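Novice: Could you have a look at this structure, given as structure tokens, before my questions?
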Amino acid sequence: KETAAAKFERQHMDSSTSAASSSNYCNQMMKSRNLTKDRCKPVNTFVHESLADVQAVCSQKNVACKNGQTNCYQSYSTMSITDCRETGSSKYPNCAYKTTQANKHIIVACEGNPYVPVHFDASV
Ligand SMILES: Nc1ncnc2c1ncn2[C@@H]1O[C@H](COP(=O)(O)OP(=O)(O)O[C@H]2C[C@H](n3ccc(=O)[nH]c3=O)O[C@@H]2COP(=O)(O)O)[C@@H](OP(=O)(O)O)[C@H]1O
């Protein structure tokens, strides 16, 4: 029974690499973090910042979530992120992803005690 917070770190945290590495970064990471285990997840963002820095976003700019809830927060500063999007020539179980390194503000949804990120909403 993985916690939502643990799931968040699994699906979005990559503090090892400070920037999107190889052109094959997404193909490798999406596979390794078990994101293509029963479906190719269409889009996934990895954050290359410390866990503490990302957790801090939960006490930063409160903004509306794409779903209407209000437990979302935007980082005051931009962070190093890598967007992984599925390519059309991608078919389960041979999932294929386009890698995209960027520096943007991230928006996460937080929950619990402690108040930690559990969902990645968007980057701006
Ligand atoms: N306000 C909220 N909005 C959305 N979810 C919320 C909210 N508050 C709490 N949650 C809860 O957080 C857990 C993880 O959310 P989930 O969408 O499953 O994962 P993700 O990694 O964010 O995966 C998401 C984000 C990722 N994604 C999307 C866009 C992008 O730029 N990058 C990226 O990684 O793609 C997926 C689809 O994008 P979308 O739902 O925004 O359309 C869930 O709980 P459980 O799975 O434990 O039941 C959920 O109920």
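Swiss-Prot numbering applies to chain A: residues 27-150, in that order.
According to its header, the structure was obtained by X-ray crystallography, 1.7 Å.
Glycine too: its Cβ is placed from the backbone N, Cα and C atoms.
So Swiss-Prot has the following annotated:
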- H38: active site, proton acceptor (ACT_SITE)
- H145: active site, proton donor (ACT_SITE)
- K33, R36, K67, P68, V69, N70, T71, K92, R111: substrate binding site (BINDING)
- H38 to A: Loss of activity (MUTAGEN)
- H145 to A: Loss of activity (MUTAGEN)
Novice: By the DSSP assignment reduced to helix, strand and coil, which category contains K67 (substrate binding site)?
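Specialist: Going by the DSSP assignment, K67 (substrate binding site) belongs to neither helix nor strand, so it counts as coil.
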Novice: I'd like the Cβ neighbour count for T71 (substrate binding site), meaning other Cβ atoms within 10 Å of its Cβ, all protein chains included.
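Specialist: So the Cβ neighbour count for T71 (substrate binding site) comes to 20.
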Novice: Suppose we draw a 10 Å sphere around the Cβ of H145 (mutagenesis position). How many other Cβ atoms does it contain, all chains included?
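Specialist: Here the count is 20.
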Novice: Taking each of the recorded positions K33, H38, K67, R111 in turn and counting other Cβ atoms within 10 Å of its Cβ, which one has the fewest?
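Specialist: Ranked by other Cβ atoms within 10 Å, the recorded positions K33, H38, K67, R111 bottom out at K33.
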Novice: Can you count the other CB atoms that lie within 10 A of the CB of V69 (substrate binding site)?
Specialist: 10
Novice: Cα distance, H38 (mutagenesis position) to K67 (substrate binding site), nearest Å?
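Specialist: Computed Cα spacing between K67 (substrate binding site) and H38 (mutagenesis position) is 13 Å.
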Novice: Going through the recorded positions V69, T71, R111, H145 in sequence order, which have a CB under 6 Å from an atom of ligand 1?
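Specialist: Within range of ligand 1: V69, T71, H145.
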Novice: What's the longest C-alpha separation between any two of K33, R36, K67, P68, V69, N70, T71, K92, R111, the listed substrate-binding residues, in angstrom?
Specialist: 22
Novice: C-alpha of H145 (mutagenesis position) to C-alpha of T71 (substrate binding site): distance in Å?
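Specialist: Checking the Cα atoms of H145 (mutagenesis position) and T71 (substrate binding site) gives a distance of 11 Å.
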Novice: May I ask for the distance between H38 (mutagenesis position) and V69 (substrate binding site), taken between their Cα atoms and rounded to an integer number of Å?
Specialist: 11
